[PDB]
Number of protein chains: 2
Amino acid sequence: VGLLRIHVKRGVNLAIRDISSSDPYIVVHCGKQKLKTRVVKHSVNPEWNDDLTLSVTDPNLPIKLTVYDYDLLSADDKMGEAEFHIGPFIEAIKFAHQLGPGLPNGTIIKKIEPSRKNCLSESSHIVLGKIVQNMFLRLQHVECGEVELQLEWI
Amino acid sequence: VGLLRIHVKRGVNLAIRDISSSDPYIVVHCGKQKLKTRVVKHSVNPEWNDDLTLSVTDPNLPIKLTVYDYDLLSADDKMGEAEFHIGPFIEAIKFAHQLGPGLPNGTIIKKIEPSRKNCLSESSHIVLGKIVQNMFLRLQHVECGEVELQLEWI
Ligand SMILES: [Ca+2]
Ligand SMILES: [Ca+2]
């Protein structure tokens, strides 16, 4: 158990779902938690700069992220989804805690490579007072779009 | 200058463009060469197993790959595109030639990591009598699909 802070920074080249634009927001859901960002109107490169805080019980179940086009009068169209795992992040955190302040500032603790078994668009760095994981996610099931976020815990 | 053999092996989870299926084929084009594979009817996981042979003049210009849904009565719908570079491959080839048969069979000469500046879905290996590059490409501008190919030269 712990508290995962997801800083949702921005979307890049998101899909159009309302002809001229989209009104994108993100839903994160982990088991049964569902948290949402604010809506950015008429944008496919939204700068959400929005923080979500997730309560982790089970560090091994994936965290799902979905982008939607907000529309007041109909169900919101999906604009891509991605999953990520926070196992490696939680382990990098345990380590840094057990080493103490002897671990130098700016140290990259772990590099995670994009593969066919994840949604990274580039190598994800776990970096050190705070351990942080920088993620650039390739959205699945959509013709374009990426989301950039940074993870914190706890 | 040289001859690039592109073994187009298969497509994986390609997009639907004719409701129930697609009839996918690939066009490769490098500057002004345009070469096409055979059409696989009613498939989104086509096993093309088809060879294309490209004449390279300029090793630094990208090779573009596009998948299309063949339809006799209308322009063929695009089903994704990708670009790849053969610079690193040609250099791995020069090397193996200059070393000679002292270079062990099965040796991985180069690993190329997926990044936001390429279309790899996983790390691409350049491997040795023949130098070969294995590529798994993530298609762009489409909601799903990958193409697996192997490069040979010359
Ligand atoms: Ca809308
Ligand atoms: Ca068709």
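To match Swiss-Prot, the residue numbers of chain A are left as they are there, and the shown ones run 5-132, 135-160.
Going by what the header records, the deposited coordinates were determined by X-ray crystallography, 1.6 Å.
Positions of Cβ are set from backbone N, Cα and C atoms, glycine also.
On its own chain, A:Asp22 (mutagenesis position) has A:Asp73, A:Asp75 as residues at least 6 apart in sequence with a Cβ closer than 8 Å to its own Cβ. If you look up Swiss-Prot, you'll see A:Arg21, A:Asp22, A:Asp73, A:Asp75, A:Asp81 marked as Ca(2+) 1 binding site, on the strength of similarity to another entry.
A coil conformation is recorded for A:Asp22 (mutagenesis position) in the three-state DSSP classification, outside any helix or strand. According to Swiss-Prot, the Ca(2+) 2 binding site annotation covers A:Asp22, A:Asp27, A:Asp73, A:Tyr74, A:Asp75.
Swiss-Prot lists A:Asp22 to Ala among its mutagenesis entries, and the accompanying note reads: Impaired Ca(2+)-dependent phospholipids binding; when associated with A-27.
In the three-state DSSP assignment, the secondary structure recorded for A:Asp27 (mutagenesis position) is coil. In Swiss-Prot, the entry for mutagenesis A:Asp27 to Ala states: Impaired Ca(2+)-dependent phospholipids binding; when associated with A-22. The structure shown retains the original residue.
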### Query
So 2 residues are missing between A:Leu132 and A:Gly135 in the deposited model; what's the C-alpha distance in angstrom?
7
### Query
Which one is it: of the recorded positions A:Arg21, A:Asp27, A:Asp81, whose Cα lies the shortest distance from the Cα of A:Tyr74 (Ca(2+) 2 binding site)?
A:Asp27
### Summary
Going by C-beta under 8 A and a gap of 6 or more residues, the same-chain neighbours of A:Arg21 (Ca(2+) 1 binding site) are A:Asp73, A:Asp81, A:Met83
### Query
For Ca(2+) 1, what surrounds A:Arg21, A:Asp22, A:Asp73, A:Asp75, A:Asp81 with a Cβ no more than 8 Å from their Cβ centroid?
A:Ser26, A:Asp27, A:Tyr72, A:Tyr74, A:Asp80, A:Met83
